[PDB]
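Have a look at the structure below before the remarks.
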Amino acid sequence: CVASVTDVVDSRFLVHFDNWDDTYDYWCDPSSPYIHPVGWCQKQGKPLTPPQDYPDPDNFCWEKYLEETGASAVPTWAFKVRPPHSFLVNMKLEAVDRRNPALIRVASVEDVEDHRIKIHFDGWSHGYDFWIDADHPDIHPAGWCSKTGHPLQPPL
Amino acid sequence: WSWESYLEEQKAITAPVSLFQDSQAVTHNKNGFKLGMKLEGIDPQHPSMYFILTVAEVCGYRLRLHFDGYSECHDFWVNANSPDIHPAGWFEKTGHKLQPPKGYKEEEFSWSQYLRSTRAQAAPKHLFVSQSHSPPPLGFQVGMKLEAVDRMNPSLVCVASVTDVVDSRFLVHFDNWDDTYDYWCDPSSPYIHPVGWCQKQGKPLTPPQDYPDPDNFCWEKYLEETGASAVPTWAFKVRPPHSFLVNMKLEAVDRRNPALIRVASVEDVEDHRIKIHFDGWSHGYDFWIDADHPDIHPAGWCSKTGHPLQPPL
Amino acid sequence: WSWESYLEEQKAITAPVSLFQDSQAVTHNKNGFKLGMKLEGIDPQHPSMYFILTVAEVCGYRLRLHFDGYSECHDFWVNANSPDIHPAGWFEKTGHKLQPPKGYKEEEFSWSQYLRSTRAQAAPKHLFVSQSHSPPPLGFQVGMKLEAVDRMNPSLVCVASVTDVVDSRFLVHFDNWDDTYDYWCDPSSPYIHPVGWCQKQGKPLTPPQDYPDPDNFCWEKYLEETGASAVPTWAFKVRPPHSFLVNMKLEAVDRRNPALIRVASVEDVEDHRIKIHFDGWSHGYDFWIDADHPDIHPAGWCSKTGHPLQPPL
Amino acid sequence: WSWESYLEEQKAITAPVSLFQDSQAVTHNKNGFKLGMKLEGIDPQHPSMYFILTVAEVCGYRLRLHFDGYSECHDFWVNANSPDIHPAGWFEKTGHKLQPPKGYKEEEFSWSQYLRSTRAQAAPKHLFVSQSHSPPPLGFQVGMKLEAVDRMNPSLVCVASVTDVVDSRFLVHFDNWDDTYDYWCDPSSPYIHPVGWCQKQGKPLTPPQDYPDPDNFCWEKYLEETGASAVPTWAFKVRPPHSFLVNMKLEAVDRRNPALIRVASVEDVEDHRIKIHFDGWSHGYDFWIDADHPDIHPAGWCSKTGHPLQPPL
Amino acid sequence: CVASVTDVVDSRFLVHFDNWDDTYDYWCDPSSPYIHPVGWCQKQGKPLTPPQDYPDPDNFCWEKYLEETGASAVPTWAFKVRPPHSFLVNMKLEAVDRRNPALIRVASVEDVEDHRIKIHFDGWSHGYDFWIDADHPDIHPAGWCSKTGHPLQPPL
């Protein structure tokens, strides 16, 4: 989708979906795999979603939109993709419980993508399993709870 | 079992009585409805229409209602203080349409004759909390227009009308649609907003179905055209967010079998809704419900009204 | 409460049913009007004009009517057997002018289109006692002239015309004035008299407003001049004085809030009017009313039609 | 602004003068209280205690009183026919304690010396409706015990004593609790009951504060231990419910700014109380008040006594 | 009211009100809209007037009364629907003058009911108007007087 930089804080920036409120927005850095330069969808043969209520969506044109909003594109060179992570299936770690964020549990890598891992809480239903970005702040190496002074929920 | 002991072992609390509407909490009223008694009420699946109903079953402060002439599969449960039932003769006295028992015609039906023919008793008037004997809710008159969230598709705010007024409540109807999506509410409902709320807030307004030039919808000209006035902005009251917190326990009707009420817990919260979990059962049965829904109740409600309580699993 | 008990403790009687017109007394007709239904009717404050009206509220055998497009502050109550309301399409079929809903033009308005646009129902024809399907009142034709008491200033008898005829009734208009002083009546009305009644009886005749040479007013030449004929003397019927007596009790709409009907008493009488007193309230609220007024009724009327009765204070 | 025009505009009715106690309705008495006059009175917050008070302001039939020696933030308003104020010398002649002006000792205060020090005048005796000269409330003697509703915590019915008798009223005091819970009443008060009432009704009885054995409070033993009698059952009288109805209009003193009196409506009713709503203001300012409370009045009370009336808004 | 057949003459029968003056009796036929089978009032929720001087007027009961009186009910099948008449308001006809029955006058149908017409004598006060059953022997079509040789009174 058509997006804009709306905030910059140290090495991070806030990505905003034009004509939406901010409920779908997210913070990231230049290596995020979720962002691409103006023109990327066109070069890759993928459909670009225009702003929520852009007057004539089928005919959306970046060069025209940029002109009319008085805006420029983030330069193509600024997008510096991070390499895929190296978490492998069955590797164990600790992860915040999403249903109850006060708790941290023993967890395993159920499944992998280039930038994401599927978390499984050991001893629990696989229905609680969830996909999470590999750089998410709420996953941690084994031993993190013990070394930081936080209780770890054992499996079951 | 007992609540007292359960709260000790779980180290939890019940949702305090003060968190509930008086109507969800009240246990000291007698259920005067009796088997076979006849009355009128709304069809839950078609909340604009009224039918002849018979008391099929009573369980504490609840009753199961049957649609006279129709199949028993449509039977449904209400509380004895339901505002959606009315005494015999109420339709005629208040400008509502009666859908008569299967096989009758609207104007072929007489209560007098029906009662003689069935030898039944009409449920006495004094049982009913809602009989249109109370002055309406402030500023909501039939025909008036507003903006309303489609509760079935909550990402939509739509052109709506008031089409029914009964005591403190009114019926929200979506223009050019079925009554299937309609719903009853009061002036403090967080689902309704004044004309011009969409444009002022930013979100788009869904115009009536099959309307000429949908994207080109103008409120002020729709109003003039339909000889309608917008509900005035002073009429829409603030209902504060409820104060239920996660892990508070309560009693809740089981939607999979409404004859049953269970021990339950607040699993999650929004401003105006809570997520119910039945203690001892899978989270897959967890469901979102409005905080002012008639089918949730403070701990103790079952015991004090004489309805069985399903203990946790 | 109960009438039976009240009459014992007060040692009084109710005004017998036979003292009332059939139309003031009738309780056995169903009110078929329903919320949202559309119709036509007179504006009470401008009784020569017709408007599009919507049923806003029903209470027993009464309804509250709303002027489409206009403010809810003009809403008014009528009985379901009111002759001053008519079905959709009646204006066109009977030679009356429609004042259309706010923002429309007289000839821009179509019922067909209006109903499609509002998705409303027109109140069915069979609900209406007055649809101009009955042959008029004997000898009163539009354009004809008579003498009429200004009901707002009863010390005046004035030059008047018939300007409207609908079933058994006709509209009395005062020449060269507003419709504000006009009123509906029948041939037995004690407020109307033939041409030449003033001179024969002795009292002076108020001639039309802004008429040339007021004190020099001649009926026979006014008639020739206006190409009008006088209503013939055989047309004016004797209505006998009513037979209400002081202390008879009855039911009466409260003029301070017409949604309400109260226990009342005959405080005083004239030939054609009674003075109403609301039992338990101050005499300061006492008001004179015509004996044939639609808003007075025999004891029991409320109970038998399904309208609340305000007990005495 | 006028009442008449407002009532017509709102199709509204005022509560009749006949619904009020004479003392709430009386407008034809002169206010003889003057600035700087000195008197005695109860603290409205500690109704068992008596202070030297000075007239700080007069507004119609009302006066603002100041506690001598203390801050003006404690000033309060009463009506000139208040039974909670007394002439200089009253406390000494009737067995009541004086809380003297700030910095005096009780034995140290003398009215004659104080009047000389201040060069002030005592309000004359003839102004005062209550001087303890009229007949006492039958059956209620100082020291006698009863069961009373805690009006601050009305779910509780409690062990209580008569601790004061002044003219036709008596003071209810909750045994060993703060005097701030005390209230004045008469034999007909719906908040008091004879010893044993809770037992007969199956209601829990709140024992005195710090009762040595709170588990087994027993009335017979307590009466014996305390050298006290019960108020006999015959002394307790049925007070009939009031006759105020919802939406009736009246005048009421503003609780938050008691200098002011506002246009008000009856929002809700109970048997002995009315819920007041100030016209034009938020319903969040609504409050319950006993129907016999000195600070509600019929429409017209302000204009007739010379007090400004605040219009709606 | 409780009534009995007390006379049968050709195609008609006489209805008599049990223990009341014979002045209330009237002749009718099976199609009369004024008669109904025993039980009709009960079925319609209408009050039934018992015989005059009935020994226990509170609890009049048809079954007991029939038994006590050695009487049968007219069977329900005997009762026939008579269709409403087809007279319309303002139609003109000839009618015998009730007050001076030697005379027959020009008349109009002032009002209608299902089985009755209200007669108005043309030219006379409406105060002389009267209701009459449509099958009454003393109303006649226009021309009846001239064809039978009876004087007709003109309007006035």
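We number chain E the way Swiss-Prot does; in order, the residues shown are 431-586.
Using N, Cα and C of the backbone, Cβ positions are placed for all residues, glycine too.
Under a cutoff of 8 A between CB atoms, and with a sequence separation of 6+ in the same chain, the neighbours of E:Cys431 (mutagenesis position) are E:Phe447, E:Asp448, E:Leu478, E:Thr479, E:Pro480. According to DSSP, E:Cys431 (mutagenesis position) is assigned to coil rather than to any helix or strand. Among the mutagenesis experiments that Swiss-Prot reports, E:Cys431 to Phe or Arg is described with the note: Strongly impairs binding to monomethylated and dimethylated peptides.
As a published mutagenesis entry, E:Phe447 to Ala appears in Swiss-Prot alongside the note: Abolishes binding to monomethylated and dimethylated peptides. Abolishes binding to p53/TP53 monomethylated at 'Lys-382'. Take the CB of E:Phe447 (mutagenesis position) and look out to 10 A: across all protein chains shown you find 19 other CB atoms.
Under the DSSP three-state reduction, E:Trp450 (mutagenesis position) is assigned to coil, being neither helix nor strand. Long-range C-beta contacts of E:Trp450 (mutagenesis position), restricted to its own chain and to partners at least six residues apart, with a cutoff below 8 Å, comprise E:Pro481, E:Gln482. Listed in Swiss-Prot is the mutagenesis experiment E:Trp450 to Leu, annotated as follows: Abolishes binding to p53/TP53 monomethylated at 'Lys-382'.
According to Swiss-Prot, the mutagenesis experiment E:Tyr454 to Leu carries the following note: Abolishes binding to p53/TP53 monomethylated at 'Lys-382'. The C-beta environment of E:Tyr454 (mutagenesis position), restricted to residues of the same chain at least 6 apart in sequence and closer than 8 Å, consists of E:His446, E:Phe447.
Within the same chain, the residues at least 6 positions away from E:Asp527 (mutagenesis position) whose Cβ sits under 8 Å from its Cβ are E:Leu533, E:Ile534, E:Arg535, E:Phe551, E:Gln583, listed in sequence order. Quoted from Swiss-Prot, the note attached to the mutagenesis of E:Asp527 to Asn states: Does not affect binding to monomethylated and dimethylated peptides.
For the recorded site, E:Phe551 (mutagenesis position), the DSSP three-state label reads strand. For the published mutagenesis E:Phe551 to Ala, Swiss-Prot gives the following note: Does not affect binding to monomethylated and dimethylated peptides.
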Notebook entry, point to check: E:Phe551 (mutagenesis position) has how many other Cβ neighbours within 10 Å of its own Cβ?
Noted result: 23
